[PDB]
2 protein chains.
Amino acid sequence: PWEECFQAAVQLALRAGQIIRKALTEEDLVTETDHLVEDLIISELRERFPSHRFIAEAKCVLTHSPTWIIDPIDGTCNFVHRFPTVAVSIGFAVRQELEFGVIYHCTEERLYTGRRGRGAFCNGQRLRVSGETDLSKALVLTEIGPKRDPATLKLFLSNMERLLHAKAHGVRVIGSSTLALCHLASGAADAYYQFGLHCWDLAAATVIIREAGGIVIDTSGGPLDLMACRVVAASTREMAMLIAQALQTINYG
Amino acid sequence: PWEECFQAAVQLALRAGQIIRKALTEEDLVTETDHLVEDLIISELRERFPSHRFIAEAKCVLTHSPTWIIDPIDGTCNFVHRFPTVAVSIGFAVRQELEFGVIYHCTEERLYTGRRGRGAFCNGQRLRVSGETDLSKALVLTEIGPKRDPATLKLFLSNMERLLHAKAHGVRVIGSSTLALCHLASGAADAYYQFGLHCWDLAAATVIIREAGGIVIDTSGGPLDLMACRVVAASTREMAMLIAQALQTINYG
């Protein structure tokens, strides 16, 4: 698939961002809009492409038929706290390979879109990653998984410690893996990494991060594995490795 | 002092944000705008209030005469990386006590202003902190100091570890202490904490964080000390303590 679905996704992404931007208007039970958004998006594509499959929130089991990997609201915590960093992400795959991705920054109203072989764009502007190969001039982004047990957050702190020790020019934790991947998608950041993020968070962000220079691999260096809750994206393969090589396998799924 | 200076600060903050928003337009030597901004701001107030003193970037030595504590650009790193989170902060003090504060989010165009006894406002909207007393429902913000030696970033990771362990509902690192303090200033965040941040970073943010419920104290619980590169702000005295009590003295100045 191509064009028709891509346009449908954009329009849904936008309509969605609106309902969630609006939902943010006033004063933990607003996990209803999440549904409403996912409900809006899916009930419509499921009615326009009846043969398609849908992946959202074991479950993630990607087939060869065109499937939509959707994250109605990335950053619920931000949302529940009205911290203006939340998104809607719609990625589309066919033949078990990511075709396009659409990500809307609801409050800032930034629409990141990337179609394979067609490049990446954020509100009309064509995104290009940075060329940053030196991990000492890198601006690394990350997210603290959903866990909290002393064991998992032992390698978390240490892993961040390694990057910091690595003389890392700076690390940011914005609470929205998708939007963080979108910063890397543009000049904004030089690399992202994490464990515990699901397939619907990197589905769309990867088509973009790729269509704009960038590289998305496994926390091992190996090829990207949607099923494994782990990823490492960066401006260049150089950086993509120094980060991965310096990481330490934690365990999510 | 009061009114006249406050208006002058707003206008300078705005004009400043513009030059820096504009400076962000295109493709590490743009540490000139920093000067230009600080130069603009100071050369004008120093010409409108000749008897005033100015504090900016030992140095911080606050007197009883009206002095301006200025941070021309908070978040140079973000700036150097075009990560859309950078600010201009202008705080004003008289009688060794903070009178008002003005903070401009250059890209988002958000103008946080707070005058003691007159409350806090962000673009006309009146800010109020959250009521969050439970550290398990808190959204904590922080910043990694400018250091990197293994010792200082031993308590950093551990201190964050303690909050996380404390079952902290979430932690964010946006690279802009002022703007983070402004999120806490509004509903956005429930608490902030850090070591290694200078007096010009919390000068203005404190008048605001206070004029909106909020509390700003020392990482010890004691009263706020501008001179010490350390602060702990929060929605309520409850939270303000759990955070402080669980911290571990690091050392900056």
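Following Swiss-Prot, chain A residues are numbered 15-41, 52-81, 88-283, in order.
Determined by X-ray crystallography, 2.9 Å, according to the entry header.
Every residue, even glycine, has its Cβ placed from backbone N, Cα and C.
Annotated features, as they stand in Swiss-Prot:
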- A:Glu81, A:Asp101, A:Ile103: Mg(2+) 1 binding site (BINDING)
- A:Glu81, A:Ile103, A:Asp104, A:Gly105, A:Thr106, A:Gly205, A:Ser206, A:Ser207, A:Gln224, A:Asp231: substrate binding site (BINDING)
- A:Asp101, A:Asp104, A:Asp231: Mg(2+) 2 binding site (BINDING)
- A:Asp104 to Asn: Loss of activity (MUTAGEN)
Additional residues surrounding Mg(2+) 1, by Cβ distance to the A:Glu81, A:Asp101, A:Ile103 centre under 8 Å:
A:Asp58, A:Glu62, A:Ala80, A:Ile100, A:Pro102, A:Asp104, A:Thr106, A:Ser119, A:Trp230, A:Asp231
Within a 10 Å radius of its Cβ, which of these binding-site residues (A:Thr106, A:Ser206, A:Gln224) has the fewest neighbouring Cβ atoms?
A:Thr106
Excluding A:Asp101, A:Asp104, A:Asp231 themselves, which residues in that chain have a Cβ inside 8 Å of the centre of the Cβ atoms defining the Mg(2+) 2 site?
A:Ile103, A:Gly105, A:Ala117, A:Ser119, A:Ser206, A:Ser207, A:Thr208, A:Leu227, A:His228, A:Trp230
If you measure from the Cα of A:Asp101 (Mg(2+) 1 binding site), which of the binding-site residues A:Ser206, A:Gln224, A:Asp231 is the nearest?
A:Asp231
Near the Cβ of A:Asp101 (Mg(2+) 1 binding site), how many other Cβ atoms are there if near means within 10 Å?
29
List, in sequence order, the same-chain residues at least six positions removed whose CB sits under 8 Å from that of A:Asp231 (Mg(2+) 2 binding site)?
A:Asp101, A:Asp104, A:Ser119, A:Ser207, A:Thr208, A:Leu211
Taking the Cα atoms as reference points, how far is A:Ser206 (substrate binding site) from A:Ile103 (Mg(2+) 1 binding site) in Å?
10
Out of A:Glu81, A:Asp104, which of the recorded positions has the smallest number of neighbouring Cβ atoms within 10 Å?
A:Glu81
Taking A:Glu41 and A:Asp52 as the modelled residues on either side of 10 missing ones, report their Cα-Cα distance in Å, whole number only.
10
Quick one: Cα separation, A:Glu81 (Mg(2+) 1 binding site) versus A:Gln224 (substrate binding site), in Å?
19
